[PDB]
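Structure, as structure tokens:
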Amino acid sequence: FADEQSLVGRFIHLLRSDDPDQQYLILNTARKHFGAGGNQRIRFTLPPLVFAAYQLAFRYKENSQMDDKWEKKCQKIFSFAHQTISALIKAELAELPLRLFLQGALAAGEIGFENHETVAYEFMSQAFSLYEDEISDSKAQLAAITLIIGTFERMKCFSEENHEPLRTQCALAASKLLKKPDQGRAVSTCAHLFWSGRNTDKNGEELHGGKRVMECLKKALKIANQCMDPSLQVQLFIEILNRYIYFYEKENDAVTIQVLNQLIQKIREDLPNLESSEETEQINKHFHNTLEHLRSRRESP
Amino acid sequence: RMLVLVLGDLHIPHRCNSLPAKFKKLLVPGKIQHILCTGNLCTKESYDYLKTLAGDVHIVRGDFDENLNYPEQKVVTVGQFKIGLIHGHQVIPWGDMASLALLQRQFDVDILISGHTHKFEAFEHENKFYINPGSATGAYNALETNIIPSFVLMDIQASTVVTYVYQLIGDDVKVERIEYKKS
Amino acid sequence: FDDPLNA
């Protein structure tokens, strides 16, 4: 079942030499054709078909003047790729169709055909649906939610009514992780959507939500205060502190220098509270490097 | 005298059947002492290719790697240089330079190398060195439409990395070099 | 330019 790979990998390259009009028909013909492979072979046989659909949609935008229906054809491409990934879900597949839906949303956001906002929103909605339903391992949940936040932070096709659902659902899903360190890391990662992530209502510029950013980090510190393991606790404090540094260096006026001082004070308070090991040597070097960065171009206290 | 090969994001066979011919010709066994791979060579086939090129192969899990073993992040030493390995999809924003240097601080590596951007970048910041080869096969990236296949190899002398970058610009392979010496 | 490989 792991053999036809390169075969399709061959068919996908050579076919890229034809015409997009024909390229749709050939992909469509390989569709029911390859889906008849079974619940075993399509694991390695349909992902190339999905990526070929996305690539061909970009190619259709390439001919935006030589074709007046490239928007309609792109709606066709993304609906066909939706059906293709849903077929991958039918064979009980949790983590691969999730990334495929995220990639579909990213591509639809960049292409910019007519009705592409709804398509990208729908792909993201299914990404969250597979995240809630079928992914249960803590490690896989953390990896998936980090993937969702990274992907979602980069697209700028949503309006605030459409941008806010995924923002808040990222906040909730990341906050409902199993382990406590996982929760802290995901909530800390969530600030990037409020700061860097863009939306259409600002005509392209980022939200620059400075004050919501701190609320995410402040919730991560409250979680770090519940780790019940000094070694891991202090590490979470150093990580969260470096997130504070990241936003302060990007002109987040709501990141007061005093918060930096209090947070570094807690670490100096309970850093000697651990004993020698390789792990503590790395933790000490992490913190020492963070301060030595602060000392570089010494600005304020 | 040691030379290593850093390459990733081949995406075989999701978006790429195989590497570019000129590339395939330039990578021959024996010359390359170590191989540091970042991206997702989605199938073990390409892993056995990288094991053909050299004996010490170091890969890290990417977002699309169906494998069962690759670690999310690795820190390996070559000679005297501390090298950090990570694909780069957990380094949010994906291409953020300020976010990568943060990983450097946490890692305490002298050279931190990542991918998932499919854009090659080699720069020195805060007296530390950051390298992103990109896709050796010039795979598809949703955010960049004019992608140039590239890879990088660094010959760690002794407290001195020289990094050469091969690129398939047009038809012929154009190369560039950036140098960095230990802090 | 130079190369540990070919031209």
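Indices start at 1 and increase along the chain as displayed.
From the backbone N, Cα and C atoms, a Cβ is placed for every residue, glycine too.
In Swiss-Prot, a mutagenesis experiment is listed as B:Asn40 to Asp (Swiss-Prot position 39), annotated with the note Decreases interaction with VPS35. Looking at Swiss-Prot, you'll find the mutagenesis B:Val91 to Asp (Swiss-Prot position 90) noted as follows: Decreases interaction with VPS35. Here Swiss-Prot notes a mutagenesis experiment, B:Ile92 to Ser (Swiss-Prot position 91), with the remark: Disrupts interaction with VPS35. Listed in Swiss-Prot is the mutagenesis experiment B:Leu153 to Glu (Swiss-Prot position 152), annotated as follows: Disrupts interaction with ANKRD27.
In the structure as shown, the Cβ atom of B:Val91 (mutagenesis position) sits within 10 Å of 22 other Cβ atoms. Proximity to chain A, defined as a CB-CB distance below 8 A, holds for B:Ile92 out of the mutagenesis positions B:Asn40, B:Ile92, B:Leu153.
Candidate mutagenesis positions B:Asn40, B:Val91, B:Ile92, B:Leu153 yield B:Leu153 as lying near chain C, with Cβ-Cβ distance under 8 angstroms. Checked against B:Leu153 (mutagenesis position) by C-alpha proximity, the mutagenesis positions B:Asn40, B:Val91, B:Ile92 yield B:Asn40 as the nearest. Across the structure, B:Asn40 (mutagenesis position) and B:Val91 (mutagenesis position) place their CA atoms 15 angstrom apart.
Taking the Cβ of B:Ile92 (mutagenesis position) as reference, residues of its chain lying under 8 Å away and at least six apart in sequence are, in sequence order, B:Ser99. For B:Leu153 (mutagenesis position), the Cβ neighbour count at a 10 Å cut-off comes to 26, with all displayed protein chains included.
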